[PDB]
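K.L.:
Handing you this structure, nothing more for now.
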Amino acid sequence: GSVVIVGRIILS
Amino acid sequence: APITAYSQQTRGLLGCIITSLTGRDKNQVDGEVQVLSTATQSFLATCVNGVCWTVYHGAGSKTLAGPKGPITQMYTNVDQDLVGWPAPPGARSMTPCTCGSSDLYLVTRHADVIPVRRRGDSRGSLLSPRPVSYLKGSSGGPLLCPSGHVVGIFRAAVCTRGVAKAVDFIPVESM
Ligand SMILES: *[C@@](=O)([C]([C][C](F)F)[N]C(=O)[C]([C][C]([C])[C])[N]C(=O)[C]([C][C]C([O])=O)[N]C(=O)OC([C])([C])[C])C([O])=O
């Protein structure tokens, strides 16, 4: 199984 | 906290199970920090110098699903608990800190930004204690200096009776 990107944090 | 953060979900359970099995992710990638999942766990990756870094105890030796199929790890170090994949294009790459600030900020999976006091090369105390459940799923997320540069990546909570008083992190030097 691959690791999956299920979301993301946007930095500012 | 000076730094601010928000999250955007990009997939749900079904796409995730299928993307793990194909290893092919067509989603557009954005952000400094990727929220990651495998079959059994949930963790984060911080983008630094065009590499996505995370914890080995979460990713093990697995590929990362990418727009051209699975991405092989560029860096695997079991003893530092650190792995890195070439960042998919779209990821916003951060820059290592250096300045030696000891006012630090942990970004969690829920996009909260929490104040940490640096205590040693790979340790920090939380200025207010938090349940450890609140930190679960944030391994791999960034410890930032006041300027938004990365000093490290969160590894483990120091805790008792389910409350976390401090954090273990992998220093950006190891990267
Ligand atoms: C990360 O995987 C966190 C999760 C969050 F912090 F709990 N990391 C871990 O859960 C690590 C995993 C080991 C293999 C490093 N363990 C810890 O955080 C434990 C806490 C377990 C518990 O609450 O009793 N801390 C720990 O082992 O600390 C020392 C100081 C002994 C290294 C997340 O889940 O995303």
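Using the numbering of Swiss-Prot, the residues shown for chain B are 1027-1201, in order.
Technique stated in the header: X-ray crystallography, 2.1 Å.
Just so it is clear, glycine is given a Cβ too, placed from its N, Cα and C backbone atoms.
As listed in Swiss-Prot for this protein:
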ACT_SITE  B:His1083  active site, charge relay system
ACT_SITE  B:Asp1107  active site, charge relay system
ACT_SITE  B:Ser1165  active site, charge relay system
BINDING   B:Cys1123, B:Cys1125, B:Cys1171, B:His1175  Zn(2+) 1 binding site
MUTAGEN   B:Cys1042 to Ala  No effect on zinc-binding by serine protease NS3
MUTAGEN   B:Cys1073 to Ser  No effect on zinc-binding by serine protease NS3
MUTAGEN   B:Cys1078 to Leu  No effect on zinc-binding by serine protease NS3
MUTAGEN   B:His1083 to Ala  Complete loss of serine protease NS3 activity. No effect on zinc-binding by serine protease NS3
MUTAGEN   B:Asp1107 to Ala  Complete loss of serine protease NS3 activity
MUTAGEN   B:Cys1123 to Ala  Reduced protease NS2 and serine protease NS3 activities
MUTAGEN   B:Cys1125 to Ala  Reduced protease NS2 and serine protease NS3 activities
MUTAGEN   B:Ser1165 to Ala  Complete loss of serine protease NS3 activity. No effect on zinc-binding by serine protease NS3
MUTAGEN   B:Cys1171 to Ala  Reduced protease NS2 and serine protease NS3 activities
K.L.:
I'd like the Cβ neighbour count for B:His1175 (Zn(2+) 1 binding site), meaning other Cβ atoms within 10 Å of its Cβ, all protein chains included.
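P.N.:
Step by step: centre on the Cβ of B:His1175 (Zn(2+) 1 binding site), count other Cβ atoms within 10 Å, giving 17.
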K.L.:
Anything within 10 Å of B:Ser1165 (mutagenesis position)? Look among the mutagenesis positions B:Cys1073, B:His1083, B:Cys1123, comparing CA atoms, and list what you find.
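P.N.:
Near B:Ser1165 (mutagenesis position) by Cα: B:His1083.
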K.L.:
Given the recorded positions B:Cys1078, B:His1083, B:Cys1123, B:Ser1165, B:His1175, return the subset with CB under 6 A from an atom of ligand 1, ordered by sequence, or none if empty.
P.N.:
B:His1083, B:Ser1165
K.L.:
Nearest to B:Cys1073 (mutagenesis position) by Cα distance: which of the recorded positions B:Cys1042, B:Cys1125, B:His1175 is it?
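P.N.:
Result for B:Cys1073 (mutagenesis position): the nearest of the recorded positions is B:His1175.
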K.L.:
When you tally the Cβ atoms that lie within 10 Å of each candidate's Cβ, which of the mutagenesis positions (B:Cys1042, B:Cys1073, B:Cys1078, B:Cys1171) has the highest tally?
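P.N.:
Max Cβ neighbours within 10 Å, all protein chains included: B:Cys1078.
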K.L.:
Checking interface proximity: list the recorded positions among B:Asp1107, B:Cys1125, B:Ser1165, B:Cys1171, B:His1175 whose CB sits under 8 Å from a chain A CB, in sequence order.
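P.N.:
Near chain A: none of B:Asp1107, B:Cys1125, B:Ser1165, B:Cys1171, B:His1175.
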K.L.:
For B:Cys1078 (mutagenesis position), just give me the three-state DSSP call.
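P.N.:
Reduced to three states, the DSSP call for B:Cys1078 (mutagenesis position) is strand.
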K.L.:
Which of the three DSSP-derived classes (helix, strand, coil) applies to B:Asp1107 (mutagenesis position)?
P.N.:
coil
K.L.:
What's the number of neighbouring CB atoms sitting within 10 A of the CB on B:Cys1123 (mutagenesis position)?
P.N.:
22
K.L.:
Which ones in the same chain are close to B:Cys1125 (mutagenesis position), with CB under 8 Å and 6+ residues apart in sequence?
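P.N.:
In sequence order, the residues whose Cβ lies under 8 Å from that of B:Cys1125 (mutagenesis position) (at least 6 apart) are B:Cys1171, B:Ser1173, B:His1175.
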